[PDB]
Amino acid sequence: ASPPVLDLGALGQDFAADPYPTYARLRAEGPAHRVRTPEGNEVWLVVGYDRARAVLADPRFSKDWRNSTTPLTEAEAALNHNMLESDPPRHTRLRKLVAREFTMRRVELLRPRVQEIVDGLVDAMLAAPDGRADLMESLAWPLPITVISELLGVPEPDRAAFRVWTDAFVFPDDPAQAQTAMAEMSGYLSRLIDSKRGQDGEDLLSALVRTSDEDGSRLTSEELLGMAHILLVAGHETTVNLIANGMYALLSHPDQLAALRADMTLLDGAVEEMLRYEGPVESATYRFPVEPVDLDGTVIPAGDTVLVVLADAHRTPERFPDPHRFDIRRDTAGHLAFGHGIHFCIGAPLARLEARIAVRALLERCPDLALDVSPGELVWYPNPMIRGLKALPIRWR
Ligand code: HEM
Ligand SMILES: CC[C@H]1OC(=O)[C@H](C)[C@@H](OC(=O)CN(C)C)[C@@H](C)C[C@@H](C)C(=O)/C=C/[C@H]1C
């Protein structure tokens, strides 16, 4: 169990479009499997709902790179001093710095402005005289980048760069491009950081700079970079792809769409079922076991790289009966789309606010809303960590 049993790159775009038969085939063989990912990394996948849930929570699985046998590349080593790539105590201190910002009740205060963004976006989209636009271009991309940039203080002219950068390190065309995108991003962000110093800004990045400058032990210049990185990315493509993936899932299931429209109180569950069925985090961020870990006979060496395949947990039928059915009334509680345990998503209330407002906006404002593409005209990314589409063509009357 040391060369990979499968090269996911080799399976081409059919794996990208529909990875679930691959993972379910693995599950039927066991909990853990050595694979080569499309970008060339050799890693272990963890499959099946109970094992996935347990590995997510398990402190035998570190997220700290000093526990990884694979070293960080130069560009990645700029950025790793972030909460998601730490264990306690560092994780504990870093999450405390921004916790207050992202509670349900603080994020609720952003409702008028989020609603405002969505309303103007849907307004501009609906101007198309033919009744056809791209929902990714018109809504799903522009909304989250706007909201997070205003929170942090990223000037409007600088926002376009991030789609380009973050695209390159999700679907790298080649291993180099994703490293160079990473470098430019970190450079931009260090320049952004320095530009806040002494300017008395009221934004999140401005507060963090002052915290860092007041006591470097409390937040170091490296941690400030990594924090800015984490908040911009782990939010980015995730929230953008939640909204496009969930709207694709609802528009491809006309029975469900009709039901939601008929009873808009189904909205919250509809967004939960979107996360369950086609959540953006197909596999959780890397875990490194700190000692050999035995998973039903399959031993992962200490220090190897472990992806927990959240997407496969969500299709496990013992936990989610009739799991291939998109059903906005199912009980979704216990899904893993926001993780589980001490790393559970901190942006989860913001993500929910965004996706809820966007989804309801589209339903109320686009009569006869439907996909304007044939199922196989769509293009998904190969990367097993993120589930996402390039375009989502839609139409309305
Ligand atoms: C629908 C959109 C989102 C999804 C699906 C998502 C998913 C996740 C998941 C699965 C994790 C845990 C990863 C792991 O254990 O390996 C995570 C953690 C995290 N998320 Fe999100 N997230 C989303 C939105 C956001 C937003 C909008 C923000 C920030 C403004 C954000 C910030 C973070 C951060 C900082 C962590 C690190 C938490 C920690 O280590 O304690 N996320 N997210
Ligand atoms: C779960 C939510 C996101 O996780 C992250 O932000 C991780 C921590 C990021 O990796 C690093 O920083 C790497 N480190 C060694 C510096 C992102 C950039 C990983 C990538 C697949 C992405 O663009 C999408 C990432 C999401 C899956």
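Residue numbering in chain A adheres to Swiss-Prot, whereby the residues present occupy positions 10-406 in order.
This deposition comes from X-ray crystallography, 1.9 Å.
Keep in mind that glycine also has a Cβ here, set from the backbone N, Cα and C atoms.
What Swiss-Prot notes for the published mutagenesis of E85 to A is this: Strongly reduces activity with narbomycin, but has only minor effect on activity with YC-17. Loss of activity with YC-17 and narbomycin; when associated with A-94. The annotation that Swiss-Prot gives for the mutagenesis experiment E85 to Q reads: Reduces affinity for narbomycin and YC-17. Strongly reduces activity with narbomycin and YC-17. Quoted from Swiss-Prot for the published mutagenesis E94 to A: Strongly reduces activity with YC-17, but has only minor effect on activity with narbomycin. Loss of activity with YC-17 and narbomycin; when associated with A-85. One mutagenesis experiment named in Swiss-Prot is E94 to Q, and its note says Strongly reduces affinity for narbomycin and YC-17. Strongly reduces activity with narbomycin and YC-17. The annotation substrate binding site is assigned in Swiss-Prot to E94, 187-191, 238-246 on the grounds of experimental evidence. The heme binding site feature in Swiss-Prot is assigned to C354.
Projection of Swiss-Prot feature records onto the structure.
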residue	record	CB count, 10 Å
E85	mutagenesis position	17
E94	mutagenesis position	23
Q188	substrate binding site	16
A190	substrate binding site	20
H238	substrate binding site	20
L240	substrate binding site	23
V242	substrate binding site	20
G244	substrate binding site	23
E246	substrate binding site	24
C354	heme binding site	19
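A Cβ distance below 6 Å to any atom of ligand 1 is met, among the recorded positions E85, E94, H238, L240, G244, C354, by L240, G244, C354. According to its DSSP assignment, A190 (substrate binding site) is helical.
Here the C-alpha separation of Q188 (substrate binding site) and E85 (mutagenesis position) works out to 8 Å. Per Cα geometry, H238 is the residue among the binding-site residues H238, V242, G244, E246, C354 nearest to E85 (mutagenesis position). Checking the recorded positions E85, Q188, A190, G244, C354 for a CB within less than 6 Å of any atom of ligand 2 leaves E85, listed in sequence order. Under the three-state DSSP scheme, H238 (substrate binding site) falls in the helix class. Cα of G244 (substrate binding site) to Cα of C354 (heme binding site): a span of 9 Å.
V242 (substrate binding site) sits 13 Å from the residue listed as 'heme binding site', taking the Cα positions as reference.
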